[PDB]
Amino acid sequence: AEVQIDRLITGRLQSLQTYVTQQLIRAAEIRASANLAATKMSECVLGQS
Amino acid sequence: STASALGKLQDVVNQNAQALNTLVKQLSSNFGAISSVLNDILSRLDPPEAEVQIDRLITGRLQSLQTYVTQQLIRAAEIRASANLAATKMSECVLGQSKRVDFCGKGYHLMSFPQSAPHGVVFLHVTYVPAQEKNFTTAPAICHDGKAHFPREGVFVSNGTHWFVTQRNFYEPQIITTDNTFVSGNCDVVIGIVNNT
Amino acid sequence: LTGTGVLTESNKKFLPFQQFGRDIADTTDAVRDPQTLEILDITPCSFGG
Amino acid sequence: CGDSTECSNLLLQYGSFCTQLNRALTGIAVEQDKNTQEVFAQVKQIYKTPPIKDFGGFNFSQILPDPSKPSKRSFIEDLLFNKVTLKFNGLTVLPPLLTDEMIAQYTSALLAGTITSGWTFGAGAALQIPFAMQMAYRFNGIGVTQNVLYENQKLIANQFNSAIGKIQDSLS
Amino acid sequence: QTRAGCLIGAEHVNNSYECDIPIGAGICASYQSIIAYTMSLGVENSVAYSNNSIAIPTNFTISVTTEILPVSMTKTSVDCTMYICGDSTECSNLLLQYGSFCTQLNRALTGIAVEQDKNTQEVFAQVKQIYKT
Amino acid sequence: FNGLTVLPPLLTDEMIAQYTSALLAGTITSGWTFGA
Ligand SMILES: *[C@@H]1O[C@H](CO)[C@@H](O[C@@H]2O[C@H](CO)[C@@H](O)[C@H](O)[C@H]2NC(C)=O)[C@H](O)[C@H]1NC(C)=O
Ligand SMILES: *[C@@H]1O[C@H](CO)[C@@H](O[C@@H]2O[C@H](CO)[C@@H](O)[C@H](O)[C@H]2NC(C)=O)[C@H](O)[C@H]1NC(C)=O
Ligand SMILES: *[C@@H]1O[C@H](CO)[C@@H](O[C@@H]2O[C@H](CO)[C@@H](O)[C@H](O)[C@H]2NC(C)=O)[C@H](O)[C@H]1NC(C)=O
Ligand SMILES: *[C@@H]1O[C@H](CO)[C@@H](O[C@@H]2O[C@H](CO)[C@@H](O)[C@H](O)[C@H]2NC(C)=O)[C@H](O)[C@H]1NC(C)=O
Ligand SMILES: *[C@@H]1O[C@H](CO)[C@@H](O[C@@H]2O[C@H](CO)[C@@H](O)[C@H](O)[C@H]2NC(C)=O)[C@H](O)[C@H]1NC(C)=O
Ligand SMILES: *[C@@H]1O[C@H](CO)[C@@H](O[C@@H]2O[C@H](CO)[C@@H](O)[C@H](O)[C@H]2NC(C)=O)[C@H](O)[C@H]1NC(C)=O
Ligand SMILES: *[C@@H]1O[C@H](CO)[C@@H](O[C@@H]2O[C@H](CO)[C@@H](O)[C@H](O)[C@H]2NC(C)=O)[C@H](O)[C@H]1NC(C)=O
Ligand SMILES: *[C@@H]1O[C@H](CO)[C@@H](O)[C@H](O)[C@H]1NC(C)=O
């Protein structure tokens, strides 16, 4: 059972790492969008542009 | 006096150091092999399965290195975004007076000064902030001879008895004269006119 | 204890029961010889691209 | 591993990947919270509209909060909330630090500050200015002399109201 | 008990102050003993709006504020064979059949280092001459 | 070191300080006119 458990562990670990990396990319995208939103909030709500 | 002010740069340095340190520490992991030291596993077996154990080590270390490179790439993208922002601030607030609200400094902007830092830049923004407000009475127009007079630049106020025109950011009254106001038709349509001379 | 590097004189103090020190990340940094019982220092020769 | 000791022992010898994974996820979550904080918490105090509202003929009733609803959210915000529609084996969802109520509070504070004071409250202390006397400045900032606004106040108010109704119709 | 979870060791307070250590669901805790309370957005005030009243400042102040921005990090390079094989022959031979991962591994780091130098150069070298006071 | 090396930045801190001083003297004596 040791080798089978090792295979399962490796596969699940690979899947988890892939998920984390996609999350990181999406988080960077969302942060860029939110920076733009904050800039628009400051420049267009708190004054004319 | 106050510490913990240079937070971002210290965090950057700590992040890089921690990543390097854990990458080094990964070298002492069995990864499923009999030992994490290569010389002993070579010196304690024969090539038939020694190559299998070495394959395990190669796979594990390659995964670790790949993950480290990926994190480096992500952090590099973030730092590049920050550096682009810094360059824009340098070229827009230092080399000129900015007009966009709350880009560099809270309040109306006057100038900025750059200073170096171990892995970044520090801006000193000089801003102008009004204070010591008051209360007055306004009216959008002045009816004289039936015509309406609107201010060229400023706003109408009065301390209760006499009316003045002022600039909009510092209390400085001036007596109304035909050379700081302009006419637009007769005043029977504006909502808020007041009689005056 | 097998390792590659250059050996120099070291002024660091071992307690009479240690055999070989280290600094961090489990990297050997000072070894006491089994014969004359003297504390040394280890630095690998330089490598570069 | 799903609560198994031998699986945990086998995983223990794969180094410290899991610490890195948890660190990354926690960093993402903290980024989310600080993200909302910087986008929304742009004011130092909380402002309030006066009980009596005469904004020169303009009509913000569809945008100001309605006290009847407990959430004190405006009508358009309710339409937006009702428009969109959305813990087993280790996955967990953590609630945001700021609940929807304080988000609505910041929105209302910003909006009531910008109705009354103008752009001043972002650069110091809010100052009174009648609304019909503020749009004039906003014309003077686009090359249109303020002479226009006072002579077409009612028409401009009507256009603004019609647009603010049509936006609701299209959204709904 | 709160929406975030179960809190043990802290006592509830009906007041509301600023937020010291955020906990969640709009509540957070601080030190007096330790107390957990509801976050307060700030001092609520009602601006005295009217239709014929304005407020014009009479004095001013000049303020100086700092702003910190990172622009670079340390440039790092790595060697495959030394890292993975630790100066062994059979390990190098085994690694040889894995194709060329090392080429792009080094390529990525080289791109990173070049980008770091470019970042600093474009941030600072905004001028052509060297003036003197 | 275990096969991992750190490379020196191209611009030493001294010339960075030189750039900062040049920028600052320029923005004092000339204003913004030296930006064009
Ligand atoms: C301008 O006048 C208004 C109206 O009097 C002031 O608003 C009130 O000021 C009094 C001061 O005695 C307070 O007690 C009230 O609470 C204020 N009203 C509200 C709704 O808050 C306003 O403060 C005056 N502005 C200045 C700069 O003096
Ligand atoms: C409002 O301001 C006007 C102008 O400053 C005042 O009118 C004069 O005020 C001075 C004192 O500042 C007196 O000596 C004069 O007699 C006033 N009249 C004239 C024609 O000069 C006025 O007193 C102020 N009123 C209030 C209520 O503040
Ligand atoms: C500003 O608001 C006041 C108060 O709402 C208005 O005063 C009213 O004026 C009309 C005639 O114009 C009277 O019939 C009302 O009795 C007044 N109300 C009060 C409470 O006195 C004033 O007209 C408004 N002015 C502007 C320019 O908006
Ligand atoms: C401002 O002055 C005008 C001009 O006199 C006033 O308008 C007159 O008001 C009286 C009585 O209210 C009428 O008998 C006249 O027919 C009006 N027109 C003219 C041309 O005299 C006006 O009432 C004054 N006050 C205001 C607030 O506008
Ligand atoms: C092994 O034996 C040698 C031979 O005696 C020891 O070397 C002596 O060490 C003492 C103290 O360090 C010196 O006073 C002698 O002069 C040394 N003799 C020679 C010939 O060099 C050595 O110490 C021994 N190693 C041990 C006991 O670990
Ligand atoms: C501001 O706009 C709102 C929009 O809802 C107006 O409220 C409507 O008013 C009409 C006429 O009184 C009613 O038939 C509707 O039922 C109202 N709608 C709601 C949702 O209450 C409001 O009257 C406007 N205010 C002003 C001063 O024009
Ligand atoms: C504007 O504010 C400044 C301070 O910010 C005032 O200067 C102070 O004036 C008082 C009395 O004249 C002195 O006792 C202080 O020493 C001054 N402070 C400084 C830093 O010089 C100034 O008087 C205010 N002016 C107005 C018109 O309000
Ligand atoms: C808070 O108020 C409620 C009701 O107003 C009361 O039951 C409770 O004891 C109060 N708690 C504290 C700590 O004052």
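All chain E residue numbers match Swiss-Prot; in order, they span 644-675, 691-791.
Using the three backbone atoms N, Cα and C, a Cβ is placed for every residue, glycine included.
When secondary structure is read from DSSP and collapsed to three states, E:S673 (mutagenesis position) falls in the strand class. The C-beta environment of E:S673 (mutagenesis position), restricted to residues of the same chain at least 6 apart in sequence and closer than 8 Å, consists of E:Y660, E:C662, E:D663, E:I664, E:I692, E:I693, E:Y695. A mutagenesis experiment is reported in Swiss-Prot for this position, E:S673 to A, and the note states: No effect on O-glycosylation by host GALNT1.
Listed in Swiss-Prot is the natural variant E:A653 to V, annotated as follows: In strain: 19B/501Y. Neighbours of E:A653 (variant position), defined as other CB atoms within 10 A of its CB across all chains, total 14. Classification of E:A653 (variant position) by DSSP places it in coil, neither helical nor stranded.
Non-local neighbourhood of E:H655 (variant position): E:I693, E:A694, E:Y695, each in the same chain, at least six residues away, with C-beta under 8 Å from its C-beta. Natural variation at this site is recorded by Swiss-Prot as E:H655 to Y, annotated: In strain: Gamma/P.1, 19B/501T, 19B/501Y, Omicron/BA.1, Omicron/BA.2, Omicron/BA.2.12.1, Omicron/BA.2.75, Omicron/BA.4, Omicron/BA.5, Omicron/BQ.1.1, Omicron/XBB.1.5, Omicron/EG.5.1.
Natural variation at this site is recorded by Swiss-Prot as E:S704 to L, annotated: In strain: Omicron/BA.2.12.1. The Cβ of E:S704 (variant position) has 13 other Cβ atoms within 10 Å, all protein chains considered.
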Listed recorded positions (E:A653, E:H655, E:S673) that sit near chain D [CB under 8 A]: none
Distance-selected recorded positions near ligand 1 (C-beta under 6 Å), from E:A653, E:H655, E:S673, E:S704: E:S704
Between E:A653 (variant position) and E:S704 (variant position), the C-alpha gap once rounded to whole angstrom: 34
